[PDB]
Amino acid sequence: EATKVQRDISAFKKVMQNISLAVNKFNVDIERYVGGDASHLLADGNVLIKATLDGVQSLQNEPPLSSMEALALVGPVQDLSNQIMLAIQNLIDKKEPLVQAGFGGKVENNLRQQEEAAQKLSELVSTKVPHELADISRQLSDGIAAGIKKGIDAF
Ligand SMILES: CCCCCCCCCCCCCCCC(=O)O
């Protein structure tokens, strides 16, 4: 069936973040540990065990993830790109009824605004990505830009 309202997968993200923070607290402490009393390291370990077991409880009621829902978790940038590309094709698919409704020009206008806004966010992201990810990040934004252009060219 057609795309539905996005599944709330926040419980999964929360478990991941909780475990991530507990692991980080341990890494900060262990790397600075020289010798002597290690009670605080054992406490860090206990916090991590509890975060893990809390995850077992937190996710006990979650239905299985679909392919798309799993990607939303594992590869959120890829998920977003996929959903944007879907939006573009879905829009192009409705060109005829949109024109029959009198909205063809307005859609083209809106797409030109999407294009300009996307360009601006893409520029900003290019300044925040580490140098070794510059090309892969640009490839992703260029792909979206090309999609928006396809939309514009259809209206
Ligand atoms: C009413 C028409 C709506 C058409 C929606 C399809 C166009 C979606 C474009 C969203 C661009 C999101 C910005 C991405 C910025 C970036 O690449 O970093």
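Chain A is numbered as in Swiss-Prot; the shown residues are, in order, 192-346.
The way this entry was determined, per its header, is X-ray crystallography, 1.3 Å.
Yeah, the Cβs are placed from backbone N, Cα and C, and that goes for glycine too.
Swiss-Prot lists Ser313 to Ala among its mutagenesis entries, and the accompanying note reads: 2-fold increase in affinity for palmitic acid. Decreased binding affinity for palmitic acid; when associated with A-332. The Cβ of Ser313 (mutagenesis position) has 16 neighbouring Cβ atoms from other residues within 10 Å, across all protein chains displayed.
Summarising the annotation, Swiss-Prot assigns hexadecanoate binding site to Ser313.
On its own chain, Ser332 (mutagenesis position) has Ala309, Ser313, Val316, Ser317 as residues at least 6 apart in sequence with a Cβ closer than 8 Å to its own Cβ. According to Swiss-Prot, the mutagenesis experiment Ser332 to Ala carries the following note: Decreased binding affinity for palmitic acid; when associated with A-313.
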